[PDB]
Amino acid sequence: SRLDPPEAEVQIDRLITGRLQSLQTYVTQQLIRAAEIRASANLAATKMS
Amino acid sequence: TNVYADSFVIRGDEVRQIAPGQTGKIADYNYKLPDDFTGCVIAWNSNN
Amino acid sequence: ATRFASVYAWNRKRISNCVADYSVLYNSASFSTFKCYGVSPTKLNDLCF
Amino acid sequence: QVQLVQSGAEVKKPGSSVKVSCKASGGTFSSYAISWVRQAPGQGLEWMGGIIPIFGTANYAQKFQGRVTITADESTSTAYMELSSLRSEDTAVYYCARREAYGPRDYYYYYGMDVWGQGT
């Protein structure tokens, strides 16, 4: 609402870089936590059987 | 592929406006150049 | 105006509680420089400060 | 309301210099496109120069460039002319003419010459 498209492109690109890096960090954290949950699920299924 | 040669006369102080990302009476109402422009802008003094 | 201040002792007028029509100031032909930072000069009339 | 009046008629022998005033009463002076024109007896009008007092710059015709000096005195709200090297053909009635201004005032947006002088 405040910047015309030629500059808006630089400020938005800066926002894209920060938000994309934060989302990639989130997904990586979910993949590692999920892997530990997967190991726990294998232990729980083995104990169930 | 092809080259376009656009030509016009402008005011000396206004030579700086014939560029990507510029504002002013000429850049806004007469000749707008795109921000992803590929090319060269050529100007010379033609007072004589 | 007719009595601009010196740059070492520049004047400041505070403008408030009013409607700011910037199309008259922006669309004026009388100014040689109109360079905006933080806002674009052609979207100024849609903003509130 | 607004009107422009100048001094009377002068007679000068050839080769001298003539100075013609132009007083302005009413309105907002120094925004007007003050112009100087002349017409030879039995001939059409001929331009010689013009001046905008706020810009402090004077324009002259090629026929009269280097021979006509025009200045505008903002303090008295008056416009002055100095013409030198008068010749036989140069005798004529002299008119001081103005134009209303509107717009940015740096770029030409002006009305017609609604008001004229009484002659010189």
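For chain C, we keep the numbers from Swiss-Prot: what you see runs 344-392, in order.
Looks like electron microscopy, 3.5 Å, at least that's what the header says.
Quick reminder: no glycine exception, Cβ is built from N, Cα and C everywhere.
Database features, via Swiss-Prot:
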- C:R346 to K: In strain: Mu/B.1.621 (VARIANT)
- C:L368 to I: In strain: Omicron/XBB.1.5, Omicron/EG.5.1 (VARIANT)
- C:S371 to L: In strain: Omicron/BA.1 (VARIANT)
- C:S373 to P: In strain: Omicron/BA.1, Omicron/BA.2, Omicron/BA.2.12.1, Omicron/BA.2.75, Omicron/BA.4, Omicron/BA.5, Omicron/BQ.1.1, Omicron/XBB.1.5, Omicron/EG.5.1 (VARIANT)
- C:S375 to F: In strain: Omicron/BA.1, Omicron/BA.2, Omicron/BA.2.12.1, Omicron/BA.2.75, Omicron/BA.4, Omicron/BA.5, Omicron/BQ.1.1, Omicron/XBB.1.5, Omicron/EG.5.1 (VARIANT)
- C:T376 to A: In strain: Omicron/BA.2, Omicron/BA.2.12.1, Omicron/BA.4, Omicron/BA.5, Omicron/BQ.1.1, Omicron/XBB.1.5, Omicron/EG.5.1 (VARIANT)
Using a 10 Å radius around each Cβ and counting other Cβ atoms from all shown chains, which of the variant positions C:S373, C:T376 yields the largest count?
C:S373
Per residue, counting other C-beta atoms within 10 angstroms of the C-beta, which of the variant positions C:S371, C:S375 reaches the highest number?
C:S371
When C-beta separations to chain B are restricted to under 8 angstroms, which of the variant positions C:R346, C:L368, C:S371, C:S373, C:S375, C:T376 qualify?
C:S375
Return the variant positions from the list C:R346, C:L368, C:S371, C:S373, C:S375, C:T376 for which some CB of chain D is under 8 Å from the residue's own CB; sequence order; 'none' if the set is empty.
C:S371, C:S373
Proximal but sequence-remote residues of the same chain as C:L368 (variant position) (Cβ under 8 Å, at least 6 apart):
none
C:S373 (variant position) - helix vs strand vs coil (DSSP):
coil
What is the total of other Cβ atoms whose distance to the Cβ of C:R346 (variant position) is within 10 Å?
5
According to DSSP, which of helix, strand or coil covers C:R346 (variant position)?
coil
C:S371 (variant position) to C:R346 (variant position): how many Å between their Cα atoms?
21
When DSSP states are folded down to helix, strand and coil, where does C:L368 (variant position) land?
helix
How far is it from C:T376 (variant position) to C:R346 (variant position), counting Cα to Cα, in Å?
20
